[PDB]
Amino acid sequence: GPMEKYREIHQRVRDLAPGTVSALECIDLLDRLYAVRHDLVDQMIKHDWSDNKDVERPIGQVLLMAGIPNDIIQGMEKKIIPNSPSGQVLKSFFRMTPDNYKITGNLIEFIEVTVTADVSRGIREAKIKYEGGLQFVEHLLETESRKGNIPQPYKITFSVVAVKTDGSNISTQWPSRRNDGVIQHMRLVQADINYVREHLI
Ligand SMILES: [Mn+3]
Ligand SMILES: [Mn+3]
């Protein structure tokens, strides 16, 4: 899988200069590993759960797909998210791309996979990004519900699935028979990651 991507990588590392001349960007390498590091855990979700088995899909299209009339959806396209640091316009916030989602009837759920060493931060980092404007939309539905322009009010759900770089909590974050597959695939890349990190400091 995304291991085939890690494949094409671990090449470029184990042959390396000391970090003095080195690879000026171990970063491009580094970043690459992270993407892969994220994708392993994403993949697992994309099997056991998600509606998008393909790719992460924009929030606009999620909405239509949950059967919310475009004319209503373009309704909120010009508004602005409450308590936003950036003052985000829902227009933009519909181009946003969370990793995984699932519709069931009048309910919509997102799941964001992240992985760092700092759990709450990643959780914090992402909540800050989505949960603000997701409640919004949900609310701007009931608001549109109590006027009866929809049959049913929609419930919406954003959870972050975030896993220690080691994997220890994947027990608690995402129990799956794919688990033990994932933890081990992580360990491998991690060693690469750390290595590139220990070649600087
Ligand atoms: Mn993503
Ligand atoms: Mn993510």
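Numbering starts at 1 and runs along the chain as it is shown here.
Every residue gets a Cβ built from N, Cα and C, even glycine.
Where Swiss-Prot documents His38 to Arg (Swiss-Prot position 36) as a mutagenesis experiment, the accompanying text is: Complete loss of cap-snatching endonuclease activity. According to Swiss-Prot, the Mn(2+) 1 binding site annotation covers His38, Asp99, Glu112, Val113, on the basis of a curator's inference. Swiss-Prot gives this note for the published mutagenesis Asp42 to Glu (Swiss-Prot position 40): 80% loss of cap-snatching endonuclease activity. Annotation comment: Swiss-Prot describes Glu56, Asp99 as Mn(2+) 2 binding site. While the structure shown retains the original residue, Swiss-Prot records the mutagenesis experiment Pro98 to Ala (Swiss-Prot position 96) with this note: Strongly reduced cap-snatching endonuclease activity. For the mutagenesis of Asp99 to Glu (Swiss-Prot position 97), Swiss-Prot gives this note: Complete loss of cap-snatching endonuclease activity. The structure shown keeps the original residue. For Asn100 to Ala (Swiss-Prot position 98), Swiss-Prot lists a mutagenesis experiment annotated as follows: 60% loss of cap-snatching endonuclease activity. Under the heading of mutagenesis, Swiss-Prot lists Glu112 to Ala (Swiss-Prot position 110) and annotates it as follows: Complete loss of cap-snatching endonuclease activity. According to Swiss-Prot, the mutagenesis experiment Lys129 to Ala (Swiss-Prot position 127) carries the following note: Almost complete loss of cap-snatching endonuclease activity. Swiss-Prot lists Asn169 to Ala (Swiss-Prot position 167) among its mutagenesis entries, and the accompanying note reads: No effect on cap-snatching endonuclease activity.
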Check: How many neighbouring Cβ atoms, not counting its own, are there within 10 Å of the Cβ of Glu112 (mutagenesis position)?
Finding: 23
Note to self: Checking your reading of the structure: which of the recorded positions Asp42, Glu56, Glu112, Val113, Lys129 lie inside a 10 Å Cα sphere centred on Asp99 (mutagenesis position)?
What the structure shows: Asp42, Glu56, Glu112, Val113
Note to self: Going by Cα-Cα distance, which of the recorded positions (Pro98, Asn100, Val113) sits nearest to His38 (mutagenesis position)?
What the structure shows: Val113
Notebook entry, point to check: Restricting the comparison to the recorded positions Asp42, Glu56, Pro98, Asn100, which residue's C-alpha is spatially nearest the C-alpha of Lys129 (mutagenesis position)?
Noted result: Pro98
Next item on the list: Pop the Cα-Cα gap between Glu112 (mutagenesis position) and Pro98 (mutagenesis position) into the table, whole Å please.
Entry: 6
Next item on the list: Tell me the Cβ neighbour count for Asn100 (mutagenesis position), meaning other Cβ atoms within 10 Å of its Cβ, over all protein chains shown.
Entry: 21
Notebook entry, point to check: Quick one: which residues besides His38, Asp99, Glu112, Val113 have a Cβ within 8 Å of the Mn(2+) 1 site's Cβ centroid, in sequence order?
Noted result: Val41, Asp42, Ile45, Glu56, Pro98, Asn100, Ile111, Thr114, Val161
